[PDB]
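Read the structure below first, then the notes.
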Amino acid sequence: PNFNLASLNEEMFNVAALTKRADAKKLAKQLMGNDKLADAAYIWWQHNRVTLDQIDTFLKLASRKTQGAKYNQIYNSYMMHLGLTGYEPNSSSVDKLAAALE
């Protein structure tokens with residue numbers, strides 16, 4: 001419907017409250033694979049005035065050790081919305097994931 005249900009779920013991610021090696025990688029994993037989920041996650045952190053240096057050390061730890069390549073992909077949704085990007089000098093990759101498989 002048009003109505004918008006509002007609730008308080010701070011026990012889903014809370015990267016600013018969660019700290020661990022594997023425990024973190026696991027939380028980020030589902031947040032990097034599940035789109036329908038990450039959609040509410042990437043927006044959740046920002047809601048709590050999260051910092052890139054934070055979500056980065058979290059997601060990155062879950063992804064490769066190359067400054068988290070795919071980390072900026074699913075996270076781009078935020079950096080793009082706020083328009084405050086400009087951390088790294090440059091980065092390249094393949095846009096195959098974007099293309100469908102039909």
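Every residue number used here counts from 1 along the chain in the order it is shown.
For all residues, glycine too, the Cβ spot is worked out from N, Cα and C.
When other Cβ atoms within 10 Å of the Cβ of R21 (mutagenesis position) are tallied across all protein chains shown, the result is 8. Among the mutagenesis experiments that Swiss-Prot reports, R21 to E (Swiss-Prot position 81) is described with the note: Does not affect PIP-binding.
Taking all protein chains in view, 16 other C-beta atoms sit within 10 angstroms of the C-beta of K25 (mutagenesis position). The note that Swiss-Prot attaches to the published mutagenesis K25 to E (Swiss-Prot position 85) is: Reduces the PIP-binding ability.
While the structure shown retains the original residue, Swiss-Prot records the mutagenesis experiment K26 to E (Swiss-Prot position 86) with this note: Does not affect PIP-binding. Neighbour density for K26 (mutagenesis position): within 10 A of its CB lie 12 other CB atoms from the protein chains shown.
For the mutagenesis of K29 to E (Swiss-Prot position 89), Swiss-Prot gives this note: Reduces the PIP-binding ability. The structure shown keeps the original residue. Taking all protein chains in view, 13 other C-beta atoms sit within 10 angstroms of the C-beta of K29 (mutagenesis position).
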| said: To the nearest Å, how far is the Cα of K29 (mutagenesis position) from the Cα of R21 (mutagenesis position)? | reply: 12
| said: According to DSSP, does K26 (mutagenesis position) sit in a helix, a strand, or coil? | reply: helix
